[PDB]
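Enquirer: Please see the structure below; I have some questions.
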Amino acid sequence: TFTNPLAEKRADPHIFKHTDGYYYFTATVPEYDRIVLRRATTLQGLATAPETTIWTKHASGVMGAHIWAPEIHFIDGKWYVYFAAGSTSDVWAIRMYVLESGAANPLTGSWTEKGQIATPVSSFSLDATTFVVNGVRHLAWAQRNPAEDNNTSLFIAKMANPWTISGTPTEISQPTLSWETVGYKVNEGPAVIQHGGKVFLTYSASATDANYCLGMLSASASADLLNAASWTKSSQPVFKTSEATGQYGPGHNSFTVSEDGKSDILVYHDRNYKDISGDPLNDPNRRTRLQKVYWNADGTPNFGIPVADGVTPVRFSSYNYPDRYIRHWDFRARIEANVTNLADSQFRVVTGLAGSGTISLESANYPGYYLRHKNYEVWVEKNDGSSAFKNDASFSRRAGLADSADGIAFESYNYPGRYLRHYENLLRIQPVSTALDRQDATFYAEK
Ligand SMILES: OC[C@@H]1O[C@@H](OC[C@@H]2O[C@@H](O)[C@H](O)[C@H]2O)[C@H](O)[C@H]1O
Ligand SMILES: OC[C@@H]1O[C@@H](O)[C@H](O)[C@H]1O
Ligand SMILES: OC[C@@H]1O[C@@H](O)[C@H](O)[C@H]1O
Ligand SMILES: [Cl-]
Ligand code: NA
């Protein structure tokens with residue numbers, strides 16, 4: 001689990017896990033004047049890791065303003081940082097630049113400017129990222145197609161080396177959908193994750209206020225990624241504002257992996273309030289957040305919704321039906337497999353509303369609603385402040401009745417001897433007497 005936010009006043013977060021046992025974290029800073037870096041042996045450890053400024057804007061000329069969206073990568077034995085910058089003479093003539101270091105430790109190492117990443121068209125360009133698919137290193141970025149009436153579109157190309165493209169780019173997406181064109185018509189911040197022989201390219205769209213969101217392109221890993229036809233654009237955002245969890249304009253993401261390498265992690269920013277004083281680019285309050293990516297049965301990523309601040313929620317699977325998870329539908333709790341609306345199946349364990357060391361299970365998509373029983377049936381319902389609700393929504397965490405070491409069971413606080421259990425897939429609180437009953441009342445958290 002993660003505790004969000006990871007880092008206040010850091011936008012466009014990029015985290016890179018290296019072979020040296022460390023995660024490396026860079027981001028845009030509010031002053032847009034430099035490139036910072038920190039490292040930690042764990043993702044959660046990044047929150048208190050100290051920053052080094054590795055590079056500062058030039059006093060005059062190119063690379064002299066709007067230092068935006070650095071990414072750090074390790075390629076062929078060296079570190080590379082990809083970033084965007086305008087000039088002191090023209091602060092909005094943003095182009096893509098690369099730094100290189102041969103040092104083992106990029107925090108203390110010295111950096112060489114490898115210059116601007118040249119592109120056929122001379123126009124507003126930013127958010128360069130690099131990734132390898134089917135043995136081939138690509139660059140993807142955001143750039144103004146001058147012949148289009150918008151801010152930026154998405155481009156992809158092969159690479160000759162980490163600072164030079166080979167051959168010609170392909171435009172693979174342009175901002176045309178209603179949710180891509182709020183305030184400004186933008187596709188930016190491309191980021192690539194691969195799973196099960198498919199490649200997913202997420203990207204950010206609309207202005208950087210509450211309307212900011214993620215879209216996605218999908219392709220096969222064996223396809224020609226430079227053929228625009230290889231890519232399918234999602235019709236609706238794959239990640240967007242949740243008023244319910246108080247998370248606004250989520251976007252400019254990257255992807256990393258958990259400590260064991262077994263879980264993909266979505267790294268992104270948002271704000272915890274909706275309305276912004278003045279111009280969003282002068283608002284410094286975007287913060288970096290982390291949440292696990294869950295993979296749908298159909299092989300596509302499920303980002304759910306931007307989770308509430310604090311500890312991340314978890315999913316509970318059944319002991320005897322390992323692929324079925326506790327979820328709500330029309331607010332009734334049940335176990336079910338292949339949950340498409342992911343957040344219906346996410347809950348966080350919090351101190352019990354009735355105290356005495358009990359626990360309560362708060363809904364991820366309906367904060368302040370909890371798993372609670374009424375007439376021995378389990379629903380997800382809003383805490384109304386009543387004593388009755390507290391008691392109905394509080395449980396004593398027990399070791400699993402069919403698996404004591406790794407399993408979990410939930411004994412009702414106000415009805416001792418009754419456990420949360422599934423029956424005909426619906427959740428209830430009932431006494432437990434048989435071997436099967438004990439299995440029906442045992443669950444796993446994050447398994
Ligand atoms: O559990 C609350 C909520 O119910 C599910 O949506 C209900 C669904 O909405 C209409 O389209 C249908 O009439 C009704 O069945 C959500 O998945 C869950 O969040
Ligand atoms: O930093 C993002 C850029 O700034 C604004 O012009 C638009 O939101 C986008 O093109
Ligand atoms: O919930 C599915 C099954 O329904 C009942 O027949 C069993 O107790 C339970 O395992
Ligand atoms: Cl569903
Ligand atoms: Na990026």
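Heads up, residue numbers simply count up from 1 along the chain you see.
Each Cβ is built from the backbone N, Cα and C atoms, and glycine gets one as well.
Below, the features straight out of Swiss-Prot:
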| type | residues | note |
| --- | --- | --- |
| MUTAGEN | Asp12 to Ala (Swiss-Prot position 47) | Abolishes catalytic activity |
| MUTAGEN | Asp12 to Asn (Swiss-Prot position 47) | Maintains an extremely weak catalytic activity |
| ACT_SITE | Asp12 | active site, proton acceptor |
| MUTAGEN | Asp127 to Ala or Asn (Swiss-Prot position 162) | Abolishes catalytic activity |
| MUTAGEN | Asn151 to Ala or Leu (Swiss-Prot position 186) | Reduces substrate specificity |
| BINDING | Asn151, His252, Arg286, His328, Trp329, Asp330, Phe331, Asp344, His422, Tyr423, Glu424, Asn425, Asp440 | substrate binding site |
| MUTAGEN | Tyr184 to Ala (Swiss-Prot position 219) | Reduces substrate specificity and allows hydrolysis of alpha-1,5-linked arabinofuranosyl bonds |
| MUTAGEN | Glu188 to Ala (Swiss-Prot position 223) | Abolishes catalytic activity |
| ACT_SITE | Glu188 | active site, proton donor |
| MUTAGEN | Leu281 to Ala (Swiss-Prot position 316) | Reduces substrate specificity and allows hydrolysis of alpha-1,5-linked arabinofuranosyl bonds |
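Provide an account of the burial state, proximal residues and distances for the features listed.
Expert: According to its DSSP assignment, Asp12 (mutagenesis position) is in a strand. Taking the Cβ of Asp12 (mutagenesis position) as centre and 10 Å as the limit, one finds 29 other Cβ atoms among all the protein chains shown.
Sequence-distant neighbours of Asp127 (mutagenesis position): residues of the same chain at least 6 apart with a C-beta under 8 Å from its C-beta are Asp12, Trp68, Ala69, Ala84, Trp141, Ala142, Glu188, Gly189, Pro190, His252. Under DSSP, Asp127 (mutagenesis position) is assigned to a strand (E or B) in the three-state scheme.
Same-chain residues at least 6 positions away in sequence with a Cβ under 8 Å from that of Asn151 (mutagenesis position) are, in sequence order, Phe124, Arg144, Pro175, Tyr184, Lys185, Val186, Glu188. Following the DSSP three-state reduction, the secondary structure of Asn151 (mutagenesis position) is coil.
The Cβ neighbour count for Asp440 (substrate binding site), using a 10 Å radius and every protein chain shown, is 25.
Look at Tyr184 (mutagenesis position): DSSP puts it in coil. Around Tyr184 (mutagenesis position), taking its Cβ as the centre, 16 other Cβ atoms fall within 10 Å, counting all chains.
Cβ neighbour count for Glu188 (mutagenesis position) (all protein chains, 10 Å cutoff from its Cβ): 27.
Of all the Cβ atoms in the protein chains shown, 14 others lie within 10 Å of the Cβ of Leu281 (mutagenesis position).
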Enquirer: Near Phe331 (substrate binding site), which residues of its own chain have a C-beta under 8 A away, given they sit six or more steps off in sequence?
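Expert: The list for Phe331 (substrate binding site) reads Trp379, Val380, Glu381, given in order along the sequence.
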Enquirer: Among all the protein chains here, how many other CB atoms are within 10 A of the CB of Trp329 (substrate binding site)?
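Expert: Cβ-Cβ neighbours of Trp329 (substrate binding site) within 10 Å number 12.
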Enquirer: Report, as a single number, how many Cβ atoms besides its own are within 10 Å of the Cβ of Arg286 (substrate binding site).
Expert: 29
Enquirer: At the level of the C-alpha atoms, what whole-angstrom distance separates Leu281 (mutagenesis position) and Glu424 (substrate binding site)?
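Expert: Between the Cα atoms of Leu281 (mutagenesis position) and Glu424 (substrate binding site), the distance comes to 53 Å.
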Enquirer: Less than 6 Å between Cβ and the nearest atom of ligand 2 is the rule; apply it to the recorded positions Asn151, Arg286, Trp329, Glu424, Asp440.
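Expert: Listed by sequence, the hits are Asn151.
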Enquirer: Taking only the mutagenesis positions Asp127, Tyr184, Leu281, which have a CB closer than 6 angstroms to any atom that belongs to ligand 5?
Expert: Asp127
Enquirer: Near ligand 1, meaning Cβ under 6 Å from any of its atoms: which of the recorded positions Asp127, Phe331, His422 fit that description?
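Expert: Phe331, in sequence order.
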